[PDB]
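Before I ask anything, let me first share the structure, which is written out below as structure tokens.
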Amino acid sequence: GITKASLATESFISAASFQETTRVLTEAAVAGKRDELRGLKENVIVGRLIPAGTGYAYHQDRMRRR
Amino acid sequence: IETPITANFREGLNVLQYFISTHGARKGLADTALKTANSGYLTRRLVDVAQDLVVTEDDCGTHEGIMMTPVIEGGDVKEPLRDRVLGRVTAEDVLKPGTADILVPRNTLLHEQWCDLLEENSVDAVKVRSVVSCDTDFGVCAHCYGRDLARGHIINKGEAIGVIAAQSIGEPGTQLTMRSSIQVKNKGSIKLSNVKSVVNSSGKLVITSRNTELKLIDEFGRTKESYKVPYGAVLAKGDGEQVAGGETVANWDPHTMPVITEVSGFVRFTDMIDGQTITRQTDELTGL
Amino acid sequence: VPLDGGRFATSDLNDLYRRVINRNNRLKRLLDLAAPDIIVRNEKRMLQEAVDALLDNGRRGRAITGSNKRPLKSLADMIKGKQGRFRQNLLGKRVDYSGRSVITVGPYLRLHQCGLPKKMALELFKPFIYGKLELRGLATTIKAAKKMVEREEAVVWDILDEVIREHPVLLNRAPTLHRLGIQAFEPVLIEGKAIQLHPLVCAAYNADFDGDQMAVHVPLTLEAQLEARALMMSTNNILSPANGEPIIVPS
Amino acid sequence: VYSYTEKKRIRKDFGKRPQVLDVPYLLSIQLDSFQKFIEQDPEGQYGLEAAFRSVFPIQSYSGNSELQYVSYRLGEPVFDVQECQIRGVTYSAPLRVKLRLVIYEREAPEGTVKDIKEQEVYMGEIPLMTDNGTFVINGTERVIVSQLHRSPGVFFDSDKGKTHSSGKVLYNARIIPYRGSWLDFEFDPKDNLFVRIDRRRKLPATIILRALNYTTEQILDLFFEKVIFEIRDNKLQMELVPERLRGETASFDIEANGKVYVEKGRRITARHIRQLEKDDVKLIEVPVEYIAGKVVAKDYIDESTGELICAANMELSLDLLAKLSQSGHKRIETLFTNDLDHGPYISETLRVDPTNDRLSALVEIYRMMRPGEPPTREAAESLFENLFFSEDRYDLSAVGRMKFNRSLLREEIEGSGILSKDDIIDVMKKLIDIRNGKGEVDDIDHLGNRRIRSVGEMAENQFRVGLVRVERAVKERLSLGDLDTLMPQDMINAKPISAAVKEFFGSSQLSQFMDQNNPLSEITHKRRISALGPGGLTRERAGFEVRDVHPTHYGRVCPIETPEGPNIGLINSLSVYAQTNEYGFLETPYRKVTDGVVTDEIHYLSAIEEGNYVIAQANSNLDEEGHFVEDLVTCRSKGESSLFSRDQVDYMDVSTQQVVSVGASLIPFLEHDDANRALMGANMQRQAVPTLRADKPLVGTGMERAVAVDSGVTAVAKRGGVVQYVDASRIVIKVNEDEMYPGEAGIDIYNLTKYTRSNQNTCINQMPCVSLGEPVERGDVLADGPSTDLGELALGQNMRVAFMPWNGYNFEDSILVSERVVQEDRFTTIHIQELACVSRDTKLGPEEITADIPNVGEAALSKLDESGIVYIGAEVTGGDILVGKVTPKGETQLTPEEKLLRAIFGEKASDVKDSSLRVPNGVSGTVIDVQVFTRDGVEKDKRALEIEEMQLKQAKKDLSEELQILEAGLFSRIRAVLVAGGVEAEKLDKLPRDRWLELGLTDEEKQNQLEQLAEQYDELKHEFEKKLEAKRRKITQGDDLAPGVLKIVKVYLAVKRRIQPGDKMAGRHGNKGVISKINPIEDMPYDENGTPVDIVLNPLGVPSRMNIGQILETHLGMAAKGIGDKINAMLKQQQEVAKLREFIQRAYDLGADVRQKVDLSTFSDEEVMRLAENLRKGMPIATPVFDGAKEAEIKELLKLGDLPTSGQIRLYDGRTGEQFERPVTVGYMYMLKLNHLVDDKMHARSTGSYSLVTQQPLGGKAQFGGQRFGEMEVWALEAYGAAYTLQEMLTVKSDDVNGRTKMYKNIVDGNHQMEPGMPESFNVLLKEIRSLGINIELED
RNA sequence: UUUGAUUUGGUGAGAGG
DNA sequence: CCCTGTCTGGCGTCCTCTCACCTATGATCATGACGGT
DNA sequence: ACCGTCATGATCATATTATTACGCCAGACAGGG
Ligand SMILES: [Zn+2]
């Protein structure tokens, strides 16, 4: 279901901007999880270009130049 | 309430009629002012499950996609195929309903001109590409989404479709509310699906399958009606037959589950002993 | 920070940290003095409950409180909830170069332009007017320009009509549900104090005129002016994205 | 006959039903409750005496001392209301209490105390109520709002359906005490019976029945009947009453008297019961399988062994029968446990019980209350006697005992406040009866179960909580000191009492700030039935049913006036005629319809007495005697409307206005509006603003005079008489002699309230409306208030409206207004803003208010005087200086020589920086009033001494004029007495006037009266001396103020806001609208007479938003103005009074059987000219709510004027000058300006201040802030492809500080470019997550 | 070895859309 | 040992505007006013 | 009029108790056929 599916994501900021932050931050902390940003709300949190709209060319460029 | 409000607003409502009116209107204001919270929380859950999904390819390179048919509840055909397969790219190439013709090719967007050439040929159902069958890792390819919907063309490489989709489902959350036998209507041809049947002694084709779908196909090829016929019903008609508009074609008794047979012969009571297994209840008002 | 007066309105985290440090100093002194077992068990237990109350208050039995019976807000309550950092300061932010007023009709408009008052226009476009005034050579330092628009002389309105001209603004009705609730217009200056909004566009915003209010936002940089003209302009949103039906239907 | 202000302008009145009970005093809830609270009340209850007699006598911890209670008394307040609102004090009265201390001796607490002491003691300050019904807490006039909560008593609810997911309903029985521990009996799906106390852990219910000292034999004696088995020679025979066998299938062939009655396999019919009870069958025969599961009642013991044969409440087997049969028992008592009739709920409950006696039950109850501690029999007895059975901790009120006896079908409604054994046993009996299928459950929203608290009861409860804290303190101190040496003011202290009552009146959830911008808004905020607050529900949790109008709100709580939004139906408003019962419920009047005739006696029914009887509807036709003219009449029996016969009715409603409230009974034609639009119309009629010259409603309901006079904005005459001196400041009434006291000679002075600030920044003015020499009657208006006119209620103004689409400028709901409206200055409202400036006390020294100010020149300081404060009258702009104040210097550059002060200049050389505190802008105004308050000790400057001399001079002149005016009335009394009995016609005015007593006159009533007037005169002399000394003391003294403030300067700006495109106007039916274009005069659609229409609405709002009442109001307003134009035509031609009398009489008859029936033949040729002087701007018409003016009466009144019958005039155009096709509707609508203006909402920000903890802009308008680019707007920009717009929308424009300074340099240099960086609030997120044990980083 | 204008926090109640 | 009531936690709409209200105390050196010589 | 005594205001660490009245809806837990 949609709230169990958005809280079970491979990106803990996406699952922490949404409902309960305690459960998700302890699960991510004891798992040692890492957030390869790669979505819209991680980049709205961290303050950069959205990887969808005009910023999709910027993220193509950055993903190409690694 | 069994006593209505016989006075309109040009005539005056008296006191009791206005008080019953206030019952009916206070319920509506409470429903909107509490409905809006669930509508907003639904939009939030939807844009946070979507949140990631970006059109990131141009073709996933597949041949799978869902089978768009017109939807029919049992009344007249509710939503036509041109509403469901408008601007969605076909999965395999649609055969023209005559015989084995390449009417449309296998990766064409179906805009209004293609949909009119679909409605002229009375095309049954289209196997079309759906987003849930997209093979793209981490995103949706540009063909399996479909038309842009506010642009005439296909979706561009990049445009966030998860967020516009989540907003478009959750945005009408305010307008939504919060709190015998089969009689045919039109005149056409009969077809049966999921059917295993047998002819009774009288002639009415009874069915030995519970899950039988009774379709009414017209003289053109498209499916215009559909119904669900239970296990053991008295069908007035048969397979592939032509009927008249309004003629009863089905009959059953839902309060009496039929234990009808396939063959004939004599009846024996196997493991039926009166006193422990079955009981003797002679009827009061009839005697049988 | 102190409020208006002579006392300091102290935060809740200072109460939490000050209690943990008071208890920790007491526990160090008791382990200096070699108190018996039950004293240092109560002392370490009060420190455990103090730390557990600092981190996530109220997850243990009934939450501590300073004034008056309301519990005080801990670190996890600075993160979680509707008013944490995610939902209140990182996903949604308060925004400069922005304005807000009551809307009204103005049916003379073309549907790519909206009316915008002169007082709001001179307040939202203060740096562009400063840059324009410094380019002409009328003034010298920045102060002079701020005195000029603080006085509102006769020459800054031509400067304002020369910073408006091809510069879109984002009008936004306050319950934005779908993407047609943020649309970019070109301003036409209004003698008045009310945003004049083209009527057809109202059916997109769900905006009647019974007391509604809208916010204006200014695209500062050049890529944002081009995104307002090429993606978010009101001429570009004539079909609703939920379907194929036109959203600029005459109401 | 009519009162003299009702001969000024007599309102035309339609309406058919002759009234029998007039509208009561609309503020009776507040005033009657608080009069019930504070008054010397004998016989114990109610009031403060209930608290002082329930918490006292405080007896000590066995020290034989006791602090008992005598009486109480409130002294006068030190400050009256006006000085209290000006200065800022509470409006309180000191509560003196006479307490007594007695101290008993040793070995005899029934012996003599050695010493007593009775004395006066100070405790608390309770705030009094003003005559308007409001409190003054800190200079701001506040209202405590009535609460609607659950009635104390038993309550049998049914948890229907939802539990256990199998449809088996539960039943709980919540006993709701007024003060103490709750008690919930309930069931469970195993059909066991479970008690709980205060929502704690759950126990089986009969554990409390053992706690009341019941043995198990007695419990089964109570909760079941008995079945008798007699062992008489054959198969253990049975006593049988066949009523238990109603529908049971027997296991054998029941025969008796040698006759087969019942067959095996069949059930016992009712006629077989009749056979067995007709033949009087007693003993029948049972098999050995019949008592295989019968449950024994009591214990049987064997006499030989002394053991127990079978325990109580146990089923019987073969061996138990074999044991008790051979022990000598012939009688066997069992229980009847049926499927439908009587379940064994008590029996299964006792089988779950582990306890066995009283002690174990008390131990288990003591253990479920306080978990995990050693119980003791004394502690368990003390706890269970202090839960329910003590006068201290448990108290049903009289309301609670009434509901608890009524809902258990008792007789006496009087009982003790504590429970007993019979009470709990009757609760369990009624719960088992409801489970058995007979009797019904009780709904919650039924208004027989919703009590109304008010100001008096809630203040009593908060005062009682203060007293139980102080009895904790007195019990501490009384037995821990030396006696006798102390007095009962050293023990009891006034801090918790005053803290409790000051916290309740100061900040509660029900002591709220009065919405005061309108007389209507006052008088409908004081009448409010809020469901929220302490003890009630909350907005964001509940619910569905409580937000819905129950069928018993009819005539108690208004159905249509409630705030839409998050709390609909919780902020209910009380109706017009609805009183409050003796206990606290709601009651409403009715008319006792005896068998044929509607008797005109009123008779108050409650909410549960209404249900049993049958009530006729309000507007039922009756022919002059009371006989109902139909033979089917619409009535309502038990919450359900129907059609009943002519003479089975028992009550009729009083008047047809009683379902609605006073907010929504000033709406004309209410019966034509759909209920949503009537709701929005009543709410916006509350939200109006007072204009400059309020006019009148042409189409009212006649309810305006009750709302105006019964509020407190007009100056109602106390004693009637003759006016002597009218002025804009004061009004002097000379009291008539047939209304007048013998002593205290008496001519009254009304000091009006001129231009002062309301709470909503409106302008609460009072204008005198009487002439000079004019008679006034008792109970009559003298001075109109805000939004009043001649004693009526004029909220907005009435204007010429036309319904036509006009070129798009009224598209959705907008309004288009001619310039003729703004030229007449007729919506030009007057607002007043209060600006405060304090002189605080900081380091480097105190502040300076003087005008020797740095960094300023002549152009600022020309508008200040020689001491900083702006003049009274100086019309300022936005951003001038009102009060000059200098101290801001901070620490720009640290003083080189530490604290070098005495060197260069005197004190210092302006520190390091200087900037005279200059103010903002956005508002104009005219400074009308300046207050200066000085903390005592501080040097008064020259302007504070100017204000002190000014107020000394004003108060000196005012008290001297009090003495002169009352002395003039006294000398007029002396002249009136000396007309007879030794009259001197020439000798009276030869001597000075102060000696009018020693003239020739014997010992009569007249020399006695002159001696009494000499007593009054010398009293006035010495009283004037002492009061002028006290008033000089009040002006000369300082005032207690904030910690560390020198002086407070308050300045009142008086803005005059006119009208502009963007304001909100609205009618009285829900037709809102932003006024969109202020057209010129010429463009307006005019008609074939010449007059332009003022406002052009939009017709399309009528068929969807179904408010059809505004079009009938428009047509009747045009009829009213047609009559007014014909009066203006017959008066402008200077016609004699005969033709005016003719036409006014024809315009006042005009209808069906109506109530008005006036005649002008008793107005005598001078009042008719003045009545026509008041009717020439239109004729006011009353239209009551549900008994209004029908269509044919509007047509007949439009025929009296020469207007067209259909109401529609053909209208020309202003632009083209050519006719509009299909003639349009014009008329007059009474439209209101609302105070949602547009130069209070408009705001703009380029770059202002920034917040401190997260570097984002501030929020609001007063703080110069930016609009919240919220979360859904971020989603809407993700939904496009706008990526750079969102990046600068949440990095550059908002948060990143180096990013935004780079941005500001780049914008003022022409380079549109952003250097992005990071949000600083994300670094705040890193510090808050990192301040836990969590290690968040940024990789690479 | 001498250039600078800078900052108004939680709680609860009520209204508009 | 697989169903099962029962208990515990965790959600519950966005944007805006106005107003008021904000912990008690228990102990002592040193300043400050009052009375005798 | 000077000297001594009662009174009264600054600075300063000490560390937490006598109400109940939401409605689902998952998720984990002791109980028992
Ligand atoms: Zn795909």
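Following Swiss-Prot, chain B residues are numbered 755-933, 948-1056, in order.
According to its header, this structure was worked out by electron microscopy, 6.5 Å.
Just so you know, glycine gets a Cβ as well, placed from its N, Cα and C.
Features from Swiss-Prot:
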| type | residues | note |
| --- | --- | --- |
| BINDING | B:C814, B:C888, B:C895, B:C898 | Zn(2+) 2 binding site |
| MUTAGEN | B:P758 to S or T | Resistant to antibiotics salinamide A and B |
| MUTAGEN | B:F763 to C | Resistant to antibiotics salinamide A and B |
| MUTAGEN | B:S775 to A | Resistant to antibiotics salinamide A and B |
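Burial and contacts for the listed features, if you can.
In this structure, B:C888 (Zn(2+) 2 binding site) belongs to neither helix nor strand by DSSP; it is coil.
Counting only residues at least six positions away in the same chain, no Cβ atom sits under 8 Å from the Cβ of B:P758 (mutagenesis position).
Secondary structure at B:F763 (mutagenesis position), taken from DSSP and collapsed to helix, strand or coil, is coil. The Cβ of B:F763 (mutagenesis position) has 16 other Cβ atoms within 10 Å, all protein chains considered.
B:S775 (mutagenesis position) is surrounded by 19 other CB atoms, counting those within 10 A of its CB over all protein chains shown.
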Filter the recorded positions B:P758, B:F763, B:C895, B:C898 down to those with CB closer than 6 A to an atom of ligand 1; keep them in sequence order.
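By the Cβ criterion, which requires under 6 Å to ligand 1, the hits are B:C895, B:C898.
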What other residues of this chain sit with their CB within 8 A of the center of the CB atoms of B:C814, B:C888, B:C895, B:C898, the recorded Zn(2+) 2 site?
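Surrounding the site, in chain order, are B:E811, B:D813, B:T816, B:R883, B:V885, B:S887, B:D889, B:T890, B:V894, B:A896, B:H897, B:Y899.
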Would you find the one among the binding-site residues B:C814, B:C888, B:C895, B:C898 whose Cβ has the most company, meaning other Cβ atoms within 10 Å?
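Counting every other Cβ within 10 Å of each candidate, the maximum falls on B:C898.
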Under DSSP, is B:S775 (mutagenesis position) helix, strand or coil?
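B:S775 (mutagenesis position) sits in a helix per DSSP.
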Could you check what DSSP calls B:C895 (Zn(2+) 2 binding site) once collapsed to helix, strand or coil?
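The three-state answer is coil.
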If you measure Cβ to Cβ, which of the recorded positions B:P758, B:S775, B:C814, B:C888, B:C895, B:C898 are under 8 Å from chain D?
B:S775
Between the Cα atoms of B:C895 (Zn(2+) 2 binding site) and B:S775 (mutagenesis position), what distance do you get, rounded to the nearest Å?
54
